[PDB]
Amino acid sequence: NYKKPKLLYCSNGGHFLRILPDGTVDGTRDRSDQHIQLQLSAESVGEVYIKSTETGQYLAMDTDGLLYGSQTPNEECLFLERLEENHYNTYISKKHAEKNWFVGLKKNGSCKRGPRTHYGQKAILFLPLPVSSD
Amino acid sequence: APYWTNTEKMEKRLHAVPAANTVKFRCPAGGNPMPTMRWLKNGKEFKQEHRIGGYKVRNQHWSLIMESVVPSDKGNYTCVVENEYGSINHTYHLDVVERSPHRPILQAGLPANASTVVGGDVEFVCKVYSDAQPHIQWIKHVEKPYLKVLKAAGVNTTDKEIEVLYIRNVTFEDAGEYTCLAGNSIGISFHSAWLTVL
């Protein structure tokens, strides 16, 4: 929904998307941790910039693959609110439209990279959930 | 003396997964003997029937999966794996989501038309709603032929400046129609506003 900061669950391993203060991005399961609270906004129709509410870092790879959090609203942070008919969402890089880099979840809570995602994955389908056990 | 055997993916405690999908809870384990098993969704026993389409089980690698999911079977679901020598168990929360891949829904009746003396001025309002996160903007038909834009969203202008127009010392400049564009991938449309001005 619009309203709230919401969390990104990726079904592969279930991980929630969380941005640690040093800038690096993975997911793990405890939903007490402080950095999975994200609220989203739109520069435009197609895309969204995601930011951890408490520490104020957006998500931005660069060609990199290396899923990092940037301090600046820059040309690294802007990925696609993809809603596929299986109702999960997904998110793929600004940097391109090139070759489907997408946001992932390796089964072990260590996703990366974008060269090796595409060809599936189940690593990529995310759900927006609420704060609570609502 | 029963024991859970290969944490395959018990580290997947949560399974958020959209309506009608399915969803596989496994609880292998072991111990001598075969441990009768049973299962719990936040309480005492859960059987079948309490779901239409039933259940179907495996007392063969003992686990559970079911399928075409709906929101009313929400909750925590508990492995329990016992013999005479003890018992083990695990618990899985299930979170059924429901998306509407339509484009933003707009409240009936907004924004509503208004009027005040010049030098005064009053507002028109838009309400978000609600899934594919919308990108939002108002326009007005002036100029000789097209409308021209209020100012964007994601423009670094947040939850506050949210159109909620503000019209300082309302001139007759402003005279005309005001409309409310907010889109996602599905498309976009809304209703609209004229100002009855003095």
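Note that chain A is numbered according to Swiss-Prot, with residues 22-155 shown in order.
How was it done? The header gives X-ray crystallography, 3.9 Å.
Here the Cβ of each residue, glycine as well, is placed from N, Cα and C on the backbone.
According to Swiss-Prot, the feature heparin binding site maps to A:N33, an assignment based on experimental evidence. Classification of A:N33 (heparin binding site) by DSSP places it in coil, neither helical nor stranded.
The Cβ of A:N110 (mutagenesis position) lies under 8 Å from the Cβ of A:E102, A:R103, A:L104, A:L146, A:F147, A:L148, A:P149, each of these being in the same chain and 6 or more residues away along the sequence. Experimental mutagenesis is annotated in Swiss-Prot for A:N110 to A, with the remark: No effect on integrin-binding. No effect on integrin- and heparin-binding, loss of FGFR1-binding, defective in inducing FGF1 signaling, cell proliferation and cell migration; when associated with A-102 and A-109.
A:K127 (mutagenesis position) counts 19 other C-beta atoms within 10 Å of its own C-beta, drawing on all protein chains shown. One mutagenesis experiment catalogued in Swiss-Prot, A:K127 to E, is accompanied by this note: Reduced integrin-binding; when associated with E-128. Defective in integrin-, heparin- and FGFR1-binding, and defective in inducing FGF1 signaling, cell proliferation and cell migration; when associated with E-128; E-133 and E-134.
Neighbour density for A:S131 (mutagenesis position): within 10 A of its CB lie 13 other CB atoms from the protein chains shown. Looking at Swiss-Prot, you'll find the mutagenesis A:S131 to E noted as follows: Decrease in LRRC59-binding.
A:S131 (mutagenesis position) falls outside any helix or strand according to DSSP and counts as coil. For A:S131 to A, Swiss-Prot lists a mutagenesis experiment annotated as follows: Decrease in LRRC59-binding.
Under the heading of mutagenesis, Swiss-Prot lists A:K133 to A and annotates it as follows: Loss of LRRC59-binding.
Quoted from Swiss-Prot for the published mutagenesis A:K133 to E: Loss of CSNK2A-, CSNK2B- and LRRC59-binding. Reduced integrin-binding; when associated with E-134. Defective in integrin-, heparin- and FGFR1-binding, and defective in inducing FGF1 signaling, cell proliferation and cell migration; when associated with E-128; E-133 and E-134. Residues within less than 8 Å, Cβ to Cβ, of A:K133 (mutagenesis position) and separated from it by at least 6 positions along the same chain comprise A:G86, A:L87, A:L88, A:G125, A:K127.
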Item checked: Rounded Cα-Cα span from A:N33 (heparin binding site) to A:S131 (mutagenesis position), Å -> 11
